[PDB]
2 protein chains.
Amino acid sequence: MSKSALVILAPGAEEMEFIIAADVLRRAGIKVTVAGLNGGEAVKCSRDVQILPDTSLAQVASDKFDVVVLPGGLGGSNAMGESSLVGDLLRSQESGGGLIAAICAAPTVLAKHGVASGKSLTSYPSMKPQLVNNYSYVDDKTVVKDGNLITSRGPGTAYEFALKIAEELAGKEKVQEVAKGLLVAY
Amino acid sequence: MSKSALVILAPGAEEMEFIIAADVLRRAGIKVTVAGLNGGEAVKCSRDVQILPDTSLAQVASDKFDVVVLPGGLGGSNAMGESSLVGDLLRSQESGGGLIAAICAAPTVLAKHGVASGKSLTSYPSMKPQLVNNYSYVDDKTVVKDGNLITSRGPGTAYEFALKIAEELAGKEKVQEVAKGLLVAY
């Protein structure tokens with residue numbers, strides 16, 4: 001009847017990347033929960049934009065989501081990488097064959113929590129040396145999908161990233177109409 | 001020696017275009033003030049994302065900004081169009097020789113306030129009929145500049161819109177570095 005997405009909002013997140021994934025997913029008819037990393041309070045992002053989450057990560061820790069989305073930004077990614085809760089939830093998503101999606105610096109969260117080893121991914125270019133030892137790093141793609149893992153490079157790739165997630169959950173036709181309304185070629 | 005931008009955040013604002021404007025301008029070293037239309041409280045956006053403004057529009061009313069930026073979204077544009085304070089600041093900005101930038105449905109804000117009549121502009125494609133009478137509408141163009149007016153079309157043109165404003169205020173070398181960091185060709 002419906003597909004869900006958990007979007008984790010962490011202090012120091014790249015707000016553009018975050019907002020694009022939340023907003024595009026909602027456009028495509030997906031039920032998006034924005035879960036604040038440390039609570040239900042406003043999250044101060046990387047360029048000082050403050051965003052109210054829908055709820056806390058902790059409050060949706062017993063729920064299943066068709067996709068777990070990790071926005072990038074160095075500080076948001078560092079916070080998610082240190083969070084034992086993010087680790088538990090990511091291992092859970094991997095073992096239920098659910099989608100994991102990470103953009104920009106956020107794929108280092110996968111490395112930090114031992115998730116999705118041996119898969120192909122990309123990231124923001126400056127994070128590559130953290131991601132070559134246990135993953136096949138892709139240098140030449142804006143978005144990479146390998147089994148249940150979708151990763152992407154940064155702000156210039158965030159619309160394509162969100163649309164690719166949307167396409168897996170909501171289908172081709174829906175995403176075509178969504179992309180048309182965005183004025184995004186896809 | 002810095003430059004300044006007022007970004008007006010209004011209820012029903014298209015959050016992506018809003019966040020992209022605030023973030024990209026901040027990356028370019030421009031002092032950004034995010035000012036809530038109706039006060040300093042959180043603003044609910046078109047897709048239910050809630051954003052805390054830096055301050056209220058009312059509180060920056062005697063301030064001079066090098067640019068006044070209007071994000072789009074239909075609810076947001078309609079609210080701005082009804083606001084006498086928006087009108088007053090657009091007119092003052094216009095008399096003052098300062099920059100005005102409006103994306104998506106936001107150009108209709110200038111129509112509602114009788115601002116920049118006869119100027120060349122674009123908008124979200126379906127909003128064209130609202131604009132053809134009193135403006136010189138340009139169909140096939142992502143970002144349109146006429147003197148101190150900059151307009152653009154939608155989410156898919158938001159980066160270029162923001163980078164175009166950034167370039168006017170911060171210069172070519174700065175915006176090239178910012179575009180490089182964003183992974184946006186510009």
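Just so you know, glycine gets a Cβ as well, placed from its N, Cα and C.
Swiss-Prot has this to say about the protein:
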type	residues	note
ACT_SITE	A:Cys104	active site, nucleophile
MUTAGEN	A:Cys45 to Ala or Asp	Lack of oxidation modification
MUTAGEN	A:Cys104 to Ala or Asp	Lack of oxidation modification; results in increased sensitivity to oxidative stress
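A:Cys45 (mutagenesis position) and A:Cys104 (mutagenesis position) have their C-alpha atoms 15 Å apart, to the nearest angstrom.
Neighbour list (A:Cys104 (mutagenesis position), Cβ cut-off 8 Å, at least 6 residues apart, same chain): A:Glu14, A:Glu17, A:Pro71, A:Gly72, A:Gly73, A:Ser77, A:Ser123, A:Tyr124, A:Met127, A:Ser152, A:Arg153, A:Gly154, A:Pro155.
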